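A.B. asks: Before anything else, here's the structure in question.
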4 protein chains.
Amino acid sequence: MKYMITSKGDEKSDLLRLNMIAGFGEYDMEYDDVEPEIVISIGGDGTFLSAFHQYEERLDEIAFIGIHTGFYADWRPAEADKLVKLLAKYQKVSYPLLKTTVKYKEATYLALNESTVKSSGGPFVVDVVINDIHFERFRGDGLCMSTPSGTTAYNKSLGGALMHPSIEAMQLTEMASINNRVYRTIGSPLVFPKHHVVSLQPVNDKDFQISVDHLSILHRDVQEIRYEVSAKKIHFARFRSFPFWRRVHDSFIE
Amino acid sequence: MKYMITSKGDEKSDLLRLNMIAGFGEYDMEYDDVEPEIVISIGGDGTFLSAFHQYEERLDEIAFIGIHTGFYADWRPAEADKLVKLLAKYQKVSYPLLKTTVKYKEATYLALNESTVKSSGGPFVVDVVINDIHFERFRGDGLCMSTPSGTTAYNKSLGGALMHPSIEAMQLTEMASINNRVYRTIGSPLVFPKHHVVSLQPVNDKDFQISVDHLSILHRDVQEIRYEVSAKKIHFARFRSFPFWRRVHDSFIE
Amino acid sequence: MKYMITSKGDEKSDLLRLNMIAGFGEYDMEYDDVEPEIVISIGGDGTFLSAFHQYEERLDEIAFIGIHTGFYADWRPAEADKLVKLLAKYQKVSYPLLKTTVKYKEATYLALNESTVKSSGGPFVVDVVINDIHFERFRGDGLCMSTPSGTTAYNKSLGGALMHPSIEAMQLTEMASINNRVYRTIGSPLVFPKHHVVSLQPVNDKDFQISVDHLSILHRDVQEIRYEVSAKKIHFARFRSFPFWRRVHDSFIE
Amino acid sequence: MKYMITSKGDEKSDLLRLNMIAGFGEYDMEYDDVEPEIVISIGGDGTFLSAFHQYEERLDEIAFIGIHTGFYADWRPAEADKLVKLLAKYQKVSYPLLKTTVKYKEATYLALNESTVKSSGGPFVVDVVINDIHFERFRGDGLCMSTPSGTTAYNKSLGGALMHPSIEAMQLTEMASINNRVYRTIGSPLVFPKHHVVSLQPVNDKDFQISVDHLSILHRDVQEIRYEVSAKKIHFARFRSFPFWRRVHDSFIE
Ligand SMILES: Nc1ncnc2c1ncn2[C@@H]1O[C@H](COCC#Cc2nc3c(N)ncnc3n2[C@@H]2O[C@H](CNC(=O)c3ccccc3C(=O)O)[C@@H](O)[C@H]2O)[C@@H](O)[C@H]1O
Ligand SMILES: Nc1ncnc2c1ncn2[C@@H]1O[C@H](COCC#Cc2nc3c(N)ncnc3n2[C@@H]2O[C@H](CNC(=O)c3ccccc3C(=O)O)[C@@H](O)[C@H]2O)[C@@H](O)[C@H]1O
Ligand SMILES: Nc1ncnc2c1ncn2[C@@H]1O[C@H](COCC#Cc2nc3c(N)ncnc3n2[C@@H]2O[C@H](CNC(=O)c3ccccc3C(=O)O)[C@@H](O)[C@H]2O)[C@@H](O)[C@H]1O
Ligand SMILES: Nc1ncnc2c1ncn2[C@@H]1O[C@H](COCC#Cc2nc3c(N)ncnc3n2[C@@H]2O[C@H](CNC(=O)c3ccccc3C(=O)O)[C@@H](O)[C@H]2O)[C@@H](O)[C@H]1O
């Protein structure tokens, strides 16, 4: 098949990439970083994140594989040759994604971990509207909308719940909300199903720091930020069983 | 249709029940508390909880309606006559339920809010096993497994996330877990999809205080406590739009 | 000096106790468990807790030393002989204590870690009164009032802050408080200085499960539970520097 | 006495200021905003914060009074005339302050609420050193060191404990710390007594966003940030009893 390999950039990842390419040359495998059918990421979760966004316009035609030299990298470097033979002769598991829409022309972004909004300096104030219904006025440091696979990332440090990636949903968590006689927020994290639209609408300041996974851009003259579960999904190539809860156990428990 | 009405027991609920029965007598409505097709609960969430368990063996043939004199009671007392006329001439919305299985003969319970486990005196210690995989050893005050509609109840006070009832899932939260050099738990709440089985297995003490909604019984010589999303669902009769997030807003925000 | 040694009860602690007694026989040391001036605890924090309560009526005349075979046990077993020689030929550091007063005859208890109140079955409801001022009505699972040295124990798992033992204060934390349209608590932990009196007063149910360190007794017909920083302090014998924050680091960080 | 009045700037505060000045003209009161002995702040907590920093070099010779048109403003506007007569013919209560020292020439700042450190873009990473002892390596969004009176502000939203202002201490809370297999922080808030020095030392990035109450400046080429309880205190003029816990009750409970 058409494949490609991205590298973290250090010595260990660059050379593991060159050796896997050599082993692929002994099979009917064709290296192509323009229309690959397999995208292999060698490095960390940040490296895998970059590979996903590099090919986010052909997600429905690509299967991702991660090698940590990680959550999205569930393959050890010493198992590379077995991964070569396994890939040459698999099942695809799909994780949900988050669609972020920023209105001012409209701009849309796709997220594998989460998308967060913070102030451009000063207090962060937005009205939270759930399906055209005003739910709360948030005043604090920011908000974070996470995918299921992203719940073990930023969402976890903010007190969010960890949810299995088979659940097509998104989770919204708060960043240091003020709560007194005049300001009131739900405080608890919120989990939204598909087709539920969460709209963040500015009150006074219209400039916000908007992040999508590892990217963070200052957005000027913002009118609306819409969050919803994307119809697009990321596809993983799975050769062996590695349950999500076991991956959670190995990363945080023991 | 065959209907029945349960009452909180105070003067306001008992008399609202008698007046609704009188109005039902002016239509083709038959009072029957043995095989009712409509169960009307008048009181609070605890009153509705008792009505659900009173007819938990005929859930697939009953539509519940709540009147608060509440979360499950989404009808004001002054709207009773309109509810009578509306019911006489609706759509059914279904919420997921939690199945609790206690092994020692096996005992099974059905939950609308949550099921919790605490110690029978002393430290509460159980091994948490997710799909036959040992995830953690919990040592603390207890654990709480909540339905989606139950996430705004006990689950919320324990730091759990609020999730929409259209998501067929269950959420597990901790009660004062100890975490030091020797004891380690995930800390974050966990959200499980259907067909995922969470098994709590004792370590030394085998007596536990097990709750199912408002009931709490001491269980002796416990070998296993299994949690899973039930295949059974509770059915509500809906006459007007009242979104779950608006019900959340009115109960906690304003 | 007059000394005594208490043991955890296992083989390792019983024999380390007998060997230290033998080494003490080579100095001007007199074993006496009635009027000891040095109390050596060999085991864990629970063992040290029992030694403190065993001699809580002569605290101002006793210096405690802990050996973990721990927080209050800051001596390794292999350093026992050096501890014998050091003790034979020190500085005393003092930690604050918590006074608990239960009115119904009045009963008073002294705490090194904390004192907690829970319900005797059903919801736990008390009015919280701070210096004769009604601060809140607590409805939930319980409350915990911790000493400074106790903040790394139960208080920590409840979300309480860790505070240095040189601060003469007490910290109150919540256990799963309900907060909605009708019930409201502060949520945050509260730190009280000396001479501040925190009074918990029942509303309807008068039976409570009251704990003091490792002891837990059901108290019937309770009228008031008063918390205040005790004028009595526990005295430690210190031979080397071991800062509290380093003890915190070694127990939770690395 | 020599007095001065600062105003929020809106119509209600500007005119209440002019009327109080007129009433002061009927007594032996001299307006002086260079060497005032009484500083009256009319507005909100942010207005009072500006008055404190306006005269932070003569704190030991000034008594502050707050009027909310608040926590530091504990006087209603309708009680202004009584405040004029009361002031003409009081007791001083003192609150502790936080000293922040930034090394690169050395720069020192005084805080009434708190001082926070965040990254200049990217991850915030500092080593936390308590009394020349490495306690942890913090990686996350930031850290917050609060005074006692500041614990009800930013510290509260970050999960910090509320402590009485008579306790000469400072409290450190985390902002979204990452905790996994490689990163580990204490998580709990830390309360430090006087003479304890908390040093934050950079790891790689040396630019930080440092805040002191309402001011926030980007600091370049930072080598150390030292936190300690200041020897300086702010002095309030008190005419009637208004306990701190009652002020907490009125602001968050009812
Ligand atoms: N305050 C916060 N606390 C926790 N996480 C935060 C966060 N602020 C952003 N993030 C996160 O940063 C990610 C970008 O990096 C790649 C990744 C990944 C990543 N995905 C996951 C995942 N699905 N599940 C579990 N771990 C993950 N990781 C692990 O995240 C760590 C990487 N991050 C940081 O160390 C980091 C921490 C704090 C601040 C900045 C960074 C930073 O580097 O930017 C690595 O160990 C990865 O293996 C963003 O997507 C935010 O989720
Ligand atoms: N520590 C805890 N903190 C918060 N909740 C706790 C909890 N311990 C159990 N629960 C809960 O008690 C429920 C039994 O009661 C009927 C109900 C209901 C109920 N359902 C819901 C719901 N789906 N969503 C939102 N609110 C709900 N409510 C509201 O819950 C309040 C009732 N409870 C208590 O006041 C209460 C609080 C503390 C302790 C005991 C009780 C008690 O009464 O037993 C009422 O306002 C209801 O309207 C159990 O199912 C546990 O969920
Ligand atoms: N839900 C809770 N979560 C955390 N702690 C809780 C707690 N419920 C009570 N406690 C606590 O139990 C203590 C009685 O035990 C001796 C001690 C001690 C003890 N002091 C301290 C301390 N100053 N600083 C740091 N660690 C300490 N320890 C360490 O506490 C662990 C002992 N406890 C348990 O394992 C335990 C955990 C959960 C439930 C029950 C027990 C139990 O055994 O009763 C051991 O590792 C000790 O070294 C009570 O004083 C409550 O503070
Ligand atoms: N994420 C956070 N969550 C909570 N607080 C935060 C915070 N980030 C900074 N702060 C805080 O902002 C303060 C500057 O403002 C004057 C004051 C004061 C102030 N002192 C206190 C106090 N001792 N006790 C109780 N309330 C206080 N207040 C009340 O704080 C509210 C003012 N603040 C904001 O609304 C605000 C909220 C979020 C974000 C920005 C702002 C902002 O305006 O900058 C007003 O109601 C005041 O009455 C800084 O000192 C940070 O403590």
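What you see of chain C is 1-69, 73-92, 95-109, 114-263, where the numbers are those given in Swiss-Prot.
Cβ atoms here come from the backbone N, Cα and C positions, even for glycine.
From Swiss-Prot, here are the annotated features:
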MUTAGEN   C:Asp45 to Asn  Only minor changes in the structure and a 10-fold decrease in the kinase activity
ACT_SITE  C:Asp45  active site, proton acceptor
BINDING   C:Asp45, C:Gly46, C:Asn122, C:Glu123, C:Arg148, C:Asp150, C:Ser158, C:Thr161, C:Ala162, C:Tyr163, C:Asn164, C:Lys165, C:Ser166, C:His223  NAD(+) binding site
MUTAGEN   C:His223 to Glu  Twice less active than the wild-type. Its activity toward DTA is increased 2-fold
A.B. asks: I'd like to know which of these recorded positions, C:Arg148, C:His223, is least surrounded, judged by other CB atoms within 10 A.
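C.D. replies: Looking at the recorded positions C:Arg148, C:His223, the Cβ with the fewest others within 10 Å is that of C:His223.
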A.B. asks: Determine, to the nearest whole angstrom, how far the Cα atom of C:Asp45 (mutagenesis position) is from the Cα atom of C:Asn122 (NAD(+) binding site).
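C.D. replies: Between the Cα atoms of C:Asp45 (mutagenesis position) and C:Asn122 (NAD(+) binding site), the distance comes to 10 Å.
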A.B. asks: For C:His223 (mutagenesis position), which of the binding-site residues C:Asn122, C:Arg148, C:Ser158, C:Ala162, C:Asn164 has the nearest Cα in space?
C.D. replies: C:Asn122
A.B. asks: Where does C:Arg148 (NAD(+) binding site) sit by DSSP, helix, strand or coil?
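C.D. replies: Where C:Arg148 (NAD(+) binding site) sits, the three-state DSSP reduction gives strand.
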A.B. asks: Mind sorting out which of the recorded positions C:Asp45, C:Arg148, C:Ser158, C:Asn164, C:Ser166, C:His223 are close to chain B, meaning Cβ under 8 Å from one of its Cβ atoms?
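C.D. replies: Correct list, in sequence order: C:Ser166.
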A.B. asks: Can you give the distance in Å from the Cα of C:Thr69 to the Cα of C:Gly73, which flank 3 unmodelled residues?
C.D. replies: 9
A.B. asks: Among C:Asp45, C:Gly46, C:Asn122, C:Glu123, C:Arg148, C:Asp150, C:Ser158, C:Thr161, C:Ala162, C:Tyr163, C:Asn164, C:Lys165, C:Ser166, C:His223, which the record lists as binding NAD(+), how far apart in Å are the two most distant Cα atoms?
C.D. replies: 31
A.B. asks: Under 8 Å Cβ to Cβ from C:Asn122 (NAD(+) binding site), same chain, six or more residues apart: give me those in sequence order, or none if nothing qualifies.
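C.D. replies: Listed in sequence order, they are C:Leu49, C:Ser155, C:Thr156, C:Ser158, C:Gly159, C:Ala162, C:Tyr163, C:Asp222.
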A.B. asks: Counting across all protein chains present, how many other Cβ atoms fall within 10 Å of the Cβ of C:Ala162 (NAD(+) binding site)?
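C.D. replies: If we count other Cβ atoms within 10 Å of C:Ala162 (NAD(+) binding site), we arrive at 22.
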A.B. asks: Listed in sequence order, which of the recorded positions C:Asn122, C:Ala162, C:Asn164, C:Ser166, C:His223 sit with a CB under 8 A of chain D?
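C.D. replies: It is none; no candidate comes close enough.
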A.B. asks: Using a 6 Å cut-off on Cβ distance, which of the recorded positions C:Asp45, C:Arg148, C:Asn164 come close to any atom of ligand 3?
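C.D. replies: C:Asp45, by Cβ distance under 6 Å.
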A.B. asks: Rank the binding-site residues C:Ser158, C:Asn164, C:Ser166 by the number of other Cβ atoms within 10 Å of each Cβ and report the first-ranked residue.
C.D. replies: C:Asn164
A.B. asks: Just checking: Cα distance in Å between C:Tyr109 and C:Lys114, the two residues bordering 4 missing ones?
C.D. replies: 6
A.B. asks: Helix, strand or coil by DSSP: which one applies to C:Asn164 (NAD(+) binding site)?
C.D. replies: helix
A.B. asks: Gap validation: 2 unmodelled residues, flanks C:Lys92 and C:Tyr95. CA-CA distance in Å?
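C.D. replies: Flanking Cα atoms, separation 8 Å.
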A.B. asks: Please report the three-state DSSP label of C:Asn122 (NAD(+) binding site).
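C.D. replies: SS state of C:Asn122 (NAD(+) binding site) = coil.
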A.B. asks: By a simple count, how many Cβ atoms lie within 10 Å of the Cβ of C:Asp45 (mutagenesis position), its own Cβ left out?
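C.D. replies: Excluding its own Cβ, C:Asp45 (mutagenesis position) sees 20 Cβ atoms within 10 Å.
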